[PDB]
Number of protein chains: 2
Amino acid sequence: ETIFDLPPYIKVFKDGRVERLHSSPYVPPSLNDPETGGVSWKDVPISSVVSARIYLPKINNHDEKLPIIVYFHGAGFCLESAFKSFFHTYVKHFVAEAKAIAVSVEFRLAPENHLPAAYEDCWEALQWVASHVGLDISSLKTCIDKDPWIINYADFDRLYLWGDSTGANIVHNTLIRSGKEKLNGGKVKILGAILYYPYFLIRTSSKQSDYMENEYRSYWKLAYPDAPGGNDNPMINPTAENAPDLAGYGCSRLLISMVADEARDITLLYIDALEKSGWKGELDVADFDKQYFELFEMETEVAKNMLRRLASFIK
Amino acid sequence: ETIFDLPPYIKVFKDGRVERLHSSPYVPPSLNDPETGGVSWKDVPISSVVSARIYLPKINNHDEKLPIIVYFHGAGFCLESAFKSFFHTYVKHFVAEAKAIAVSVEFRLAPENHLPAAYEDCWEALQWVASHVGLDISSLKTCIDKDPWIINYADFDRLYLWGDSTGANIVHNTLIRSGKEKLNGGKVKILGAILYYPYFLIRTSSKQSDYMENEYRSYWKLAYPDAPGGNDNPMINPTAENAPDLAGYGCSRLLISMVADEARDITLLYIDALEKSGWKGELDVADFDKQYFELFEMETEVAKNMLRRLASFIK
C-alpha cells in the first residue's frame, strides 16, 4: 500500500519503504573536464551526514580570487543528488560561465529524513564554507575538513546562494536564517542569491489545474508532514500571517526567476511581499517566456541563453 | 540477443547495450563515521577519467604517519564502484583495523572501456599517490590535484597494494609493471601487496566444474576480447610461455589468499610459479576454510576474523 506515488521517480509505502526508479546517473569526480574547457570537481565530507561537490573553473592565474556559489539542488526535497548528472551537468556549466567556485550541497532527502533536515544540512554546509574565511594553506596541517580550493580561490566578499524549485525554497529559508544567525558569527556575509522557480505555496485568486492544486502542493506534506500550519507554514508560505519579515534577508542582491506556467502567479505574490517589506538591496527579475525544464537541457540554445541570463548575476 | 550472458550479473547485447544486475547503493562522503569509530572519506579527481575514494582513520596525533593502501576493487572488471556500499563498507573496515590511509581507485569498467583501460587507470592512480612523496602542505597553493591527507599522513616507506578477484589481477599486473616502470621514477617503492582470490586462468591437470571451465573464464573474454593469446595472455595467465618473470615483482612482501572452492587449484598453480621464479621477499598465504563471499559480510564474526587476518599484513 502506497501513501505517495509519482512514477517513475518516487514511490512511498505505508510501512515507510521508498522506491526511486529512473534517477539520473552518478558522475564521478574529474580533473580538467574537456566538455566545459577545464572545470574540475571533487566530493568532500562536511559532517557525518552532509557532503558537497566542490567545483573549480579552469585556473589561469594561481593568485586570482573568484566568486563563491553555494548551490542547493531542487526536485521535490525527495529526489536526485549533487553527484548525479541532472544537477551536476547544470552546475559545471554555470561554474564555467560565471568563472566561480561552486559548492553543490548533498543534503538529506525526504521522506527518509523529513524537513527540517535539508534546511539544517544546507545551513551546516554554508557555515562550513564560511569557516574558511581568512585561513591560509598552513591550516590544512591540522584541520582535516577544510578545502584547499576554497582557501586558495574563494573571494568571501562575493559569496552567492543559488537554488532551483525546492532548493530555492531552501535559499529563502537560509536567507531568513542568515539575518538572525549571522554566518561565522558575522565574519561572513552573503552578497547575493538566485531563486529560480522557487517552491512556495501561496493562495492565488486564479483557478489552478489539478496538477498545480494537488501534485505540486503534495511535495510539502511529503517533506514536512508535521509542519505547524500545514501548507501555510511560514517556511513554505513566506506571506503567512506569522511569517518572518522578508526585509530581514541576510543579503544585498537577489535574482528571482519564473517561467510561463501556473506557478508564476505564486512567485509574483512572493515578489510583491518582498517589495512591500522594504528589503534594502538590488532586486532583479528574470521572467522567462519558457517552461521550467528548458533551463536544464544543457546542449540546447534555449538552455544556454536561460543559464547565461542567471549566471550574469554572479559578479 | 546477447554476445555475453554471465548470470546473474551481466548481459551484453549484439547491439552493444549492457544490462547489469542492480548494484550496491552509492554511499556519500562522510567525516567521523560513527560505525567505524571515526573513519572519514572523500572522492577526489586524479585525471579527466580516473578518481579515487581517499580514507583516513581517526587521527589521534597530527604528526603521526600511517601506512598507505592503494586498493583496486574486484567484481569481474565489469561491476561495482569504489563509491558503492559493497566495496566501500569493506574498505572503511580495513582502514579502521590497519589504521591506514586508503586510496580506493575508481577505474573505468568493461565492456564500455575494455582492458587495458582498468590497468592503466589503476597505474595512473598509483603514480598520483606516489607523486606526493616529499611534498609539503605549501605545494597545495599551486598543485590543484594534490591531496592534503596524503601529504600530512602518508608514510611512503609503508606503501601497500590490495586487491580482490579481478582487482587482485590488477595488483599482479601493477607489480610486474612496477619492476620495469619504477613509481615516480624510482622515488617510491611498493613495500607489500595483498591478493585475495586472484582472478587468473592457469590450466589445471584435470578439467574442473562447468562454472570454472565456462562462466568463470568468460569474464576475461568480456573484459579483453582482443587479448593476444586469449585466455593464455600473460595478464590473465601469469605462467604463459611469454609471461614476464614473477621474480620481477616490484615489492618485497606478498600475502596471497584463497578460500575453499575450485579457484583454489588455480591460485595454487600461481603460488607454485611465484615460488619457482625465485622472487626475493616474504610470501605469506591466508588459506581460509570459508567461501569467497564471507569476507565482505561486514556485520559477521567470520568477516571480522577473515578481514583481521588480511589487515594484520599491513604493518
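Note that chain B carries Swiss-Prot numbering, so the residues on display, from first to last, are 6-320.
The way this entry was determined, per its header, is X-ray crystallography, 1.3 Å.
Cβ atoms here come from the backbone N, Cα and C positions, even for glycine.
In the three-state DSSP reading, B:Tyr76 (mutagenesis position) counts as strand. B:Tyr76 to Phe appears in Swiss-Prot as a mutagenesis experiment; the accompanying note says: Abolished activity.
When other Cβ atoms within 10 Å of the Cβ of B:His78 (mutagenesis position) are tallied across all protein chains shown, the result is 26. In Swiss-Prot, a published mutagenesis experiment is listed as B:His78 to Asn, annotated Strongly reduced activity.
According to Swiss-Prot, the mutagenesis experiment B:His78 to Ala carries the following note: Reduced activity but acquired ability to produce catharanthine.
Sequence-distant neighbours of B:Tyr297 ((-)-tabersonine binding site) (same chain, 6+ residues apart, CB-CB distance under 8 A): B:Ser170, B:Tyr202, B:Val264, B:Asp266, B:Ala268. Per Swiss-Prot, (-)-tabersonine binding site is recorded for B:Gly81, B:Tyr297, and the stated evidence type is similarity to another entry.
Under its mutagenesis annotations, Swiss-Prot gives B:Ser170 to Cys the following note: Normal activity. With a 10 A radius on its CB, B:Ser170 (mutagenesis position) counts 21 other CB atoms from all the protein chains.
B:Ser170 (mutagenesis position) falls within neither a helix nor a strand when secondary structure is assigned with DSSP, and so counts as coil. For the mutagenesis of B:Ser170 to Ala, Swiss-Prot gives this note: Strongly reduced activity but acquired ability to produce catharanthine. The structure shown keeps the original residue.
Look at Swiss-Prot and you will find B:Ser170 tagged as active site, proton acceptor, backed by a curator's inference.
For the recorded site, B:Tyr202 (mutagenesis position), the DSSP three-state label reads coil. B:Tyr202 (mutagenesis position): 22 other CB atoms within 10 A of its CB, across all protein chains. The annotation that Swiss-Prot gives for the mutagenesis experiment B:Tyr202 to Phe reads: Normal activity.
Looking at Swiss-Prot, the entry for mutagenesis of B:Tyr216 to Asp or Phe says: Abolished activity. Using a 10 Å Cβ-Cβ cutoff, B:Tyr216 (mutagenesis position) registers 12 neighbours. Classification of B:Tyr216 (mutagenesis position) by DSSP places it within a helix.
Swiss-Prot lists B:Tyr224 to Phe among its mutagenesis entries, and the accompanying note reads: Normal activity. DSSP classifies B:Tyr224 (mutagenesis position) as helix under the three-state reduction.
Within 10 Å of the C-beta atom of B:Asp266 (mutagenesis position) sit 15 other C-beta atoms, taking all shown protein chains into account. For the mutagenesis result B:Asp266 to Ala, the note given in Swiss-Prot is Reduced activity.
The feature active site is assigned by Swiss-Prot to B:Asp266, with a curator's inference given as support. Reduced to three states, the DSSP call for B:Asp266 (mutagenesis position) is coil.
According to Swiss-Prot, the feature active site, proton donor/acceptor maps to B:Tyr297, an assignment based on a curator's inference. DSSP assigns B:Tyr297 ((-)-tabersonine binding site) to a helical segment in the three-state reduction.
Cβ-based crowding with a 10 Å cutoff singles out B:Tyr76 as the top-ranked of the mutagenesis positions B:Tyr76, B:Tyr224. You'll find the Cα of B:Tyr216 (mutagenesis position) roughly 14 Å from the Cα of B:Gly81 ((-)-tabersonine binding site). Cα of B:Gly81 ((-)-tabersonine binding site) to Cα of B:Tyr224 (mutagenesis position): a span of 6 Å. On a Cα basis, B:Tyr224 (mutagenesis position) lies 15 Å away from B:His78 (mutagenesis position).
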